[PDB]
Amino acid sequence: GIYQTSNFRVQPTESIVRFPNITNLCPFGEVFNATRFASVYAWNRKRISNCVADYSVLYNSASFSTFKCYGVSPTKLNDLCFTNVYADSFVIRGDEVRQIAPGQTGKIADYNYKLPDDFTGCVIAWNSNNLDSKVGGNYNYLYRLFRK
Amino acid sequence: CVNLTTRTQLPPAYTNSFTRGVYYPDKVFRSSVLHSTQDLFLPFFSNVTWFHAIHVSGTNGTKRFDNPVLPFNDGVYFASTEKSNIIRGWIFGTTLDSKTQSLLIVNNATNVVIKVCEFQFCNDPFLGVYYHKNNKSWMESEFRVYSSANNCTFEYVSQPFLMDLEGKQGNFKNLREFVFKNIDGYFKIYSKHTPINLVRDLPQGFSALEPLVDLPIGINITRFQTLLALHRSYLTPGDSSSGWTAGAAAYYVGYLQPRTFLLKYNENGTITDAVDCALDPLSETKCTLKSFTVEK
Amino acid sequence: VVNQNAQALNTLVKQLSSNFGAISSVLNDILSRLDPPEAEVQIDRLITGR
Amino acid sequence: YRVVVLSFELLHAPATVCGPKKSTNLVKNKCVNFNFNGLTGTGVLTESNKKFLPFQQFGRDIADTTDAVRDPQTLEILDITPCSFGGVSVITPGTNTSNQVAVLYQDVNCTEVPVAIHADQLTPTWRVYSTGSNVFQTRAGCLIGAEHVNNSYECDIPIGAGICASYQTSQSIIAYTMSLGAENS
Amino acid sequence: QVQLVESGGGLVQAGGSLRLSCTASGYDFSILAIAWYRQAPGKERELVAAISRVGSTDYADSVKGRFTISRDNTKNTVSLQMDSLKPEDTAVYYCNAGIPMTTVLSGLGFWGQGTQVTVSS
Amino acid sequence: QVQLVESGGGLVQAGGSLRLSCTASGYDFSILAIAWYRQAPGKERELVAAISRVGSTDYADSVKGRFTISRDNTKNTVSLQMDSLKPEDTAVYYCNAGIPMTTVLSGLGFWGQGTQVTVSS
């Protein structure tokens, strides 16, 4: 005779996930690769909302002297949607990069760019000698040192 | 931004909706299917309130400025038989004041302005178009709807409904249907456009309203409005008609209720017929058997 | 006879869309939206219904 | 040195800054777990001739089961079907006669049988019945281990669709079309 | 999206104790700060407690020394314990979520639904 | 018919505080005087406190200056606040309602069910 012994089932090969087009990718490059950078005392602010961000392409390039994120990994923070993201761009001396940190005090932090003790944002810093330096020197920046 | 003058008092007129007011409840495709859906629909052959915008030729005509304050309830169906784009938008909100956010939709023949802001919403808003050729062709300069704008919680822009405009007298050649709903803080706007050759009332044809706009706003809307483009005839070249008039147009408002509708999707996947299971015992029998034809 | 068999099969297949008191009628949705300790009871309700 | 500081704020307003948007390649004619805009399902995506309305994404049948979808990236319609599914039965003559058998996989083309079982079983025997020279595509499914013969005898073991299997001949299992009696005039 | 659900509350006599729980979903709980505010009928909303993502705690002067705050990251829950409750504490308590930018402390963060707490004389 | 339901009480250490509640139903609360009595095992029932319909309050000598009695007419609920308890106060407390003509003070009015109050040394 004939007996129905078991059952068989073809399993999914690997996977597939599909999502719609990329809508107005967040202008991270517009700030990171900005043609003009404001001074530290007048750091330029750009607002980011209603967009989809993508910074893995530049993050993995290893072209940044500092990519320090506080309270979260630089890539882990991607897996979370935010209400607003502000990009603060400026140019400072290399030895002054340490000064852009939460709770730090000094001539630049307390007078030009101050961050709170509780900080979850990211600080990215990279060399800019190829653009802010030339024969004869550059004298187009200012910094604030005295305040009440 | 105060009460308008030359206000004519007339009673509200009603008419029959027929089969108008059917929209695709969801973005799903079905071929040659009869699907029963329980949702906010406009009952077949329902009381739909009538509003006019017309001033008969000469001073003997009646000056009607229909823009009354209306409620929203669980949904609204709007219809417009029109020729000269007199109906230009809508206002939605609960208080219609700066205290809470309110929604504004407007079209100005070049762009669609959709905003969620807490305006003041003067008791008689209008656009006030000018037909004079002072600069050349009609220009929109008397926009008077809100005294001030502040705290724009959200704004949206889309392509204009254009289409175009033409100047003729007789039966209106454009009929536009829209369906506005609010649920779970989610504004939905379906719509449809068709050409007609009837002066008043609705045709007996059947057509479905495809979705157009969705807005994720958690407002607590409770009220409804309408926006007309006031026509200042005093500055019309060739014609010396004085005062402010409104071009001929008619618009109907109906109120959606929770009903079970048997929709019929053809091979194309577009609605071709509908049955309401509250009209007659025949419709109830039809949708209990899930068939548009029932045997003896 | 054909219609009776067809409608029986159709009702059996549509019964898969009934919550039967569970939060959802989709097994994967329950697994994703809930932890094992309560996903087990939700799946038990669905299993009893089906 | 150029310095950029990213500051994130989550207010009562809805979140609008994102960036996790994993989008893989499109695979057709292959059992896979597809996730289309949050619609998750296992099946075989295949190019479809259906014409959805511009605003229509999903697609369902009388049973309210998703049978079609629209890939958001490109305006294409892909229909969905179950991967293979099917039962496995063993056509075997009386063990007193012989131990060789045949395997019938219900309503599945013989191409997918080796994968529709995974072939990762006892090195002989089971793999022997996962393929071979004697593979016959019947309307009732795929039969492996039985030699199809153009002859027609009285039904011995009913397979289906007017096809029955027997053991007669080196005796071996054969599959044929049952003969509905002897011709007479 | 950020989702908070408040639970607990109820009616308690003077001198008793109560507990409120806030369940979180739709985001990463490890990098967030969460606070409790309260509002009474005819009274403005005022802060009750706050806890950052690093376990730092802050209380109101009106409740400092009586209320205790904790957060279980594994369960993605935030618990407030009230001891020596007094009638003035009767109010609706709201769970607020914010990135620790003073955003949670400023009351501009996400909001839930609230839970009633009543303390009799 | 007059109906009184007692609630509250419980076990408390010496020097603690509690509250007893008497819910009234089935009659006009605005024109009735309500009192709290107590009785201990092997002892005779005695008056603890009384409040008339006009807010006048009376207390027993052995408890005067320590207990408090009040009534909410909107909720029709008579509250009895216990402060500075001692082991001698352990007893079952009863709520008695009667017309303010010494009927309630004489213990001849309606009676409820009683609530246990225990004070430990």
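Residues displayed in chain D correspond, in order, to Swiss-Prot positions 508-676, 689-704.
Positions of Cβ are set from backbone N, Cα and C atoms, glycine also.
Annotation of the mutagenesis experiment D:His519 to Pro in Swiss-Prot: Increased resistance to human covalescent sera neutralization. Quoting Swiss-Prot on the natural variant D:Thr547 to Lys: In strain: Omicron/BA.1. According to Swiss-Prot, the natural variant D:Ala570 to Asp carries this note: In strain: Alpha/B.1.1.7. Under its natural variant entries, Swiss-Prot includes D:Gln613 to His with the note: In strain: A23.1. Here the residue is the original one, while Swiss-Prot reports the published mutagenesis D:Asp614 to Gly with the comment Increase of pseudotyped VSV particle production ex vivo. Increase of viral load in hamster upper respiratory tract. Produces more infectious particles when cultured in primary human epithelial cells; increases replication and transmissibility in hamsters and ferrets. Swiss-Prot documents D:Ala653 to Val as a naturally occurring variant and attaches the note In strain: 19B/501Y. Annotation of the natural variant D:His655 to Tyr in Swiss-Prot: In strain: Gamma/P.1, 19B/501T, 19B/501Y, Omicron/BA.1, Omicron/BA.2, Omicron/BA.2.12.1, Omicron/BA.2.75, Omicron/BA.4, Omicron/BA.5, Omicron/BQ.1.1, Omicron/XBB.1.5, Omicron/EG.5.1; the original residue is retained in the structure shown. Swiss-Prot gives this note for the published mutagenesis D:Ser673 to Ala: No effect on O-glycosylation by host GALNT1. One mutagenesis experiment named in Swiss-Prot is D:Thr676 to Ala, and its note says Partial loss of O-glycosylation by host GALNT1. Under its natural variant annotations, Swiss-Prot gives D:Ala701 to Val the following note: In strain: Beta/B.1.351, Iota/B.1.526. Looking at Swiss-Prot, you'll find the natural variant D:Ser704 to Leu noted as follows: In strain: Omicron/BA.2.12.1.
What Swiss-Prot annotates, mapped onto the structure for a quick look.
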residue	record	Cβ neighbours (10 Å)
D:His519	mutagenesis position	15
D:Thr547	variant position	14
D:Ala570	variant position	13
D:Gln613	variant position	18
D:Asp614	mutagenesis position	14
D:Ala653	variant position	27
D:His655	variant position	16
D:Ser673	mutagenesis position	20
D:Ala701	variant position	6
D:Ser704	variant position	2
How many other Cβ atoms are found within 10 Å of the Cβ atom of D:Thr676 (mutagenesis position), counting all protein chains shown? 8
Cα-Cα, whole number of Å: D:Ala653 (variant position) versus D:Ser673 (mutagenesis position)? 9
Where the distance is taken from Cα to Cα, which of the recorded positions D:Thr547, D:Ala570, D:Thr676, D:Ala701, D:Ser704 turns out closest to D:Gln613 (variant position)? D:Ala570
I need the CA-to-CA distance for D:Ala570 (variant position) versus D:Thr547 (variant position), whole Å please. 18
Spatial separation of D:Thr547 (variant position) from D:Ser673 (mutagenesis position) - C-alpha basis, Å: 45
Report the nearest neighbour of D:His519 (mutagenesis position) in space among the recorded positions D:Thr547, D:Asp614, D:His655, D:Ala701, D:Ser704, comparing Cα positions. D:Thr547
Of all the recorded positions given, namely D:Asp614, D:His655, D:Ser704, which is spatially nearest to D:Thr547 (variant position) at the Cα level? D:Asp614
Secondary structure at D:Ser673 (mutagenesis position), reduced by DSSP to three states: strand
Do me a favour and check the Cα-Cα span between D:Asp614 (mutagenesis position) and D:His655 (variant position); whole Å is fine. 18
Measure from the CA atom of D:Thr676 (mutagenesis position) to the CA atom of D:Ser704 (variant position) and give the result in Å, rounded to a whole number. 30
